[PDB]
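Reviewing the structure listed below.
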Amino acid sequence: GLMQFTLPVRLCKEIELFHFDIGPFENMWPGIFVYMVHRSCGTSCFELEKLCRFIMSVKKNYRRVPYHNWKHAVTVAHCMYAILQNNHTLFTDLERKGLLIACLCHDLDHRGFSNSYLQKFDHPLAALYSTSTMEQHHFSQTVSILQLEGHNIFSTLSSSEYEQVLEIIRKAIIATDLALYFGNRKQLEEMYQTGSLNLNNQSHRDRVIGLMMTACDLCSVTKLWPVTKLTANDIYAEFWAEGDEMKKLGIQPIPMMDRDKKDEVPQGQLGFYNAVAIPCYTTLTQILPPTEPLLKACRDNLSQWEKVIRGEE
Ligand SMILES: Cc1cnc(CSc2nc3ccc4ncsc4c3[nH]2)cc1OC(C)C
Ligand SMILES: [Mg+2]
Ligand SMILES: [Zn+2]
């Protein structure tokens, strides 16, 4: 009840900023998450004993893969934290509750492989879930953990509030399927520009939460350059392994997953910034003006990649 989490001064200040790095001390990450829940949602949103036991069960169900790991989960939750804190009044009590949990849970039991590889391998999950394969799995895992004894952090919610929060988390997690981002942002762009965007329209809120999820999920590109560059190494460590496994099935992977084409990384990053990242944080800034620092950091990192190609680094 009266037990607050308190970070060291440097973390207490920098955790509020969009570009915050949660650091290499894994044992501090649960406390960092709890701190963000208490300030974003309240010290009463969850029973501390249940929340702590939810967190540690979520952690256990993240694998030791180079990128799609426990650090990613907490990193994506912090970006959401920074969005919710800078947009205090735009989001309901249920939404702030559901979205930090959704981000922590969004990649549960990731194996370091794309939906496309599961399909080509003929993985059992690809039979169970024809589209957004891993994302349907991530939500399934989230429900399973919530249903463990002592793990139901939403127990104090009514039946309709419980169905509402689980529906927010499901849409939120399915939205992290990048395949769905392109159409979602296009719809949002049209709605913003024709002035039809309406935050009291539930279908519109869903779309806006969807784009927030893409923005938080890609937030590697919104860090300071050294963090962005070193996270790229972990991302490519997974992709190149997936490319190796494509070659094992007798399929040439796309250049992005082919370690033989490491040289093309800098130009690959430009395409990704221009095609995915900048449009994402631009549409997000239009809808939620105070998320401008994410767009600004994204553009700074595009500039850094342009310098790599020009042999300036
Ligand atoms: C955050 C982030 C950072 N980097 C990437 C890699 S983007 C990328 N696109 C291409 C296209 C061709 C290509 N040829 C050699 S490397 C390479 C690429 N890397 C993805 C990413 O997001 C995924 C994790 C969704
Ligand atoms: Mg994912
Ligand atoms: Zn993710």
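What you see of chain A is 724-1036, where the numbers are those given in Swiss-Prot.
Going by what the header records, the deposited coordinates were determined by X-ray crystallography, 2.1 Å.
Quick reminder: no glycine exception, Cβ is built from N, Cα and C everywhere.
Per Swiss-Prot, the features are:
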ACT_SITE  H791  active site, proton donor
BINDING   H791, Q992  3',5'-cyclic GMP binding site
BINDING   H795, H829, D830, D940  divalent metal cation 1 binding site
MUTAGEN   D830 to A  Loss of activity and of zinc binding
MUTAGEN   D830 to N  Reduces activity 1000-fold
BINDING   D830  divalent metal cation 2 binding site
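Calculated from their C-alpha atoms, the gap between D830 (mutagenesis position) and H791 (active site, proton donor) amounts to 7 Å.
Note: the divalent metal cation 1 site is recorded as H795, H829, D830, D940; in the same chain, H791, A796, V799, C826, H833, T899, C939 also have Cβ atoms within 8 Å of that site's Cβ centroid. Selection of the recorded positions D830, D940, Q992 by a Cβ distance under 6 Å from ligand 3 yields, in sequence order, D830, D940. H829 (divalent metal cation 1 binding site) counts 27 other C-beta atoms within 10 Å of its own C-beta, drawing on all protein chains shown. On the backbone, the CA of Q992 (3',5'-cyclic GMP binding site) and the CA of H829 (divalent metal cation 1 binding site) stand 24 Å apart. The recorded positions in question are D830, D940, and the one with the fewest Cβ neighbours inside 10 Å is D940.
In sequence order, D830 constitute the residues six or more apart from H795 (divalent metal cation 1 binding site) in its chain with CB-CB distances below 8 Å. Sequence-distant neighbours of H791 (active site, proton donor) (same chain, 6+ apart, CB under 8 A from its CB) are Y785, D830, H833, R834, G835, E961. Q992 (3',5'-cyclic GMP binding site): 22 other CB atoms within 10 A of its CB, across all protein chains.
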